[PDB]
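Visitor: The following block contains the structure, expressed as structure tokens.
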Amino acid sequence: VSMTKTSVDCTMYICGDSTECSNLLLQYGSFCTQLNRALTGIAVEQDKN
Amino acid sequence: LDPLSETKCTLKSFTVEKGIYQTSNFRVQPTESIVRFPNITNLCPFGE
Ligand SMILES: *[C@@H]1O[C@H](CO[C@@H]2O[C@@H](C)[C@@H](O)[C@@H](O)[C@@H]2O)[C@@H](O[C@@H]2O[C@H](CO)[C@@H](O)[C@H](O)[C@H]2NC(C)=O)[C@H](O)[C@H]1NC(C)=O
């Protein structure tokens, strides 16, 4: 009926605690917000189901 | 400024609907810097 809800901090996965990597990750724009948006849409649906 | 202003920026909107909204993950920042090196003191023989 449902599966485990997961959230990710895309910046902590990719760059965890590096400010240098975090400034380089901003060059990609929206991708990390899209990843968090997609996992949030999956997580809300486990409760709906 | 406050959690509502962060919600407005995360939604890129000056108005927000009824809901619960994911905002930036928090993090306890470091209080001080700790350096730990061996108590070796004698300089290395590079002239030789
Ligand atoms: C390698 O030698 C340099 C310079 O050549 C020597 O200069 C005199 C000190 C004397 O020994 C001559 O026979 C050599 O030709 C060293 O450079 C000196 O370093 C000291 C600090 O250690 C500094 O106060 C001096 O001003 C420097 N003098 C000059 C002329 O540069 C250098 O330290 C040696 N390299 C290593 C890795 O030990």
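Numbering of chain B is taken from Swiss-Prot, so the residues present carry the numbers 293-340, in order.
Per the header: electron microscopy, 2.7 Å.
Yeah, the Cβs are placed from backbone N, Cα and C, and that goes for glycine too.
As a published mutagenesis entry, B:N331 to Q appears in Swiss-Prot alongside the note: Reduced viral infectivity. The annotation that Swiss-Prot gives for the naturally occurring variant B:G339 to D reads: In strain: Omicron/BA.1, Omicron/BA.2, Omicron/BA.2.12.1, Omicron/BA.4, Omicron/BA.5, Omicron/BQ.1.1. Under the heading of natural variants, Swiss-Prot lists B:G339 to H and annotates it as follows: In strain: Omicron/BA.2.75, Omicron/XBB.1.5, Omicron/EG.5.1.
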Visitor: Which whole-number value in Å describes the distance between the Cα atoms of B:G339 (variant position) and B:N331 (mutagenesis position)?
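Guide: Each residue's Cα considered, B:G339 (variant position) and B:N331 (mutagenesis position) end up 23 Å apart.
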Visitor: Through the lens of DSSP with three states only, how would you label B:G339 (variant position)?
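Guide: Its secondary structure by DSSP: coil.
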Visitor: Count the other Cβ atoms sitting within 10 Å of the Cβ of B:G339 (variant position), across every protein chain shown.
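Guide: Step by step: centre on the Cβ of B:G339 (variant position), count other Cβ atoms within 10 Å, giving 5.
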Visitor: How many neighbouring Cβ atoms, not counting its own, are there within 10 Å of the Cβ of B:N331 (mutagenesis position)?
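Guide: Around B:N331 (mutagenesis position), other Cβ atoms within 10 Å: 4.
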